[PDB]
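Enquirer: There's a structure below that I have some questions on.
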Amino acid sequence: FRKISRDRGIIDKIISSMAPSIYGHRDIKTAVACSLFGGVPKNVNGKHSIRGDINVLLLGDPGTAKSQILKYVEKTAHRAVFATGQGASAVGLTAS
DNA sequence: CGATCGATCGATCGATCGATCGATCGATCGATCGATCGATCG
Ligand SMILES: Nc1ncnc2c1ncn2[C@@H]1O[C@H](COP(=O)(O)OP(=O)(O)O)[C@@H](O)[C@H]1O
């Protein structure tokens, strides 16, 4: 890990390795890459907290593999939970 | 060992408000037709 961490173009190797069999859409691939690594959460005592999670919205015309990206994120991420807008319910998301 | 209310969440129907659309009343300028007339030369 330390060896690759200091290699040339480490950020470009990461982004170009997001979804290898998807062409272009590099502004999404860089957005997918950043959402996987995430930020650093902060909690100031006696004040409110700050989230470190990165939120991505993929809006596009039919095609463009928006769904296949979420299928690639499901397998690569450590703990991935997949949901669908119509197949989910208010109880099925919050609690039972 | 059996009979009677209770709470929950999915599934279905339906009724109510709203998005969508064809129609008419009021208007008007684009296109045209004719009259007016000032200008030109035999
Ligand atoms: N930019 C792209 N490059 C390569 N293949 C693509 C691309 N966009 C779509 N595809 C092909 O289309 C399919 C994705 O379709 P789909 O997930 O239904 O897109 P969406 O859900 O965003 O409409 C994949 O199997 C993929 O092979």
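All chain A residue numbers match Swiss-Prot; in order, they span 484-579.
Each residue, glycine too, has its Cβ placed from N, Cα and C.
Feature list, courtesy of Swiss-Prot:
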type	residues	note
BINDING	A:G543, A:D544, A:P545, A:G546, A:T547, A:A548, A:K549, A:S550	ATP binding site
MUTAGEN	A:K549 to A	Reduces MCM2-7 complex helicase activity. Abolishes MCM2-7 complex helicase activity; when associated with MCM5 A-422. Reduces MCM2-7 complex helicase activity; when associated with MCM3 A-415
Enquirer: Across all protein chains in the structure, which of the binding-site residues A:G543, A:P545, A:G546 has the highest Cβ count within 10 Å?
Expert: A:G543
Enquirer: Suppose we screen the binding-site residues A:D544, A:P545, A:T547 by Cβ distance to ligand 1 with a cut-off under 6 Å; which survive, in sequence order?
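Expert: Listed by sequence, the hits are A:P545, A:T547.
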Enquirer: Would you pick out, from the binding-site residues A:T547, A:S550, the residue whose Cβ has the largest number of other Cβ atoms within 10 Å?
Expert: A:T547
Enquirer: Report the same-chain neighbours of A:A548 (ATP binding site): residues 6+ apart in sequence with Cβ closer than 8 Å to its Cβ, ordered by sequence.
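Expert: Sequence-distant Cβ neighbours: A:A502, A:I505, A:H508.
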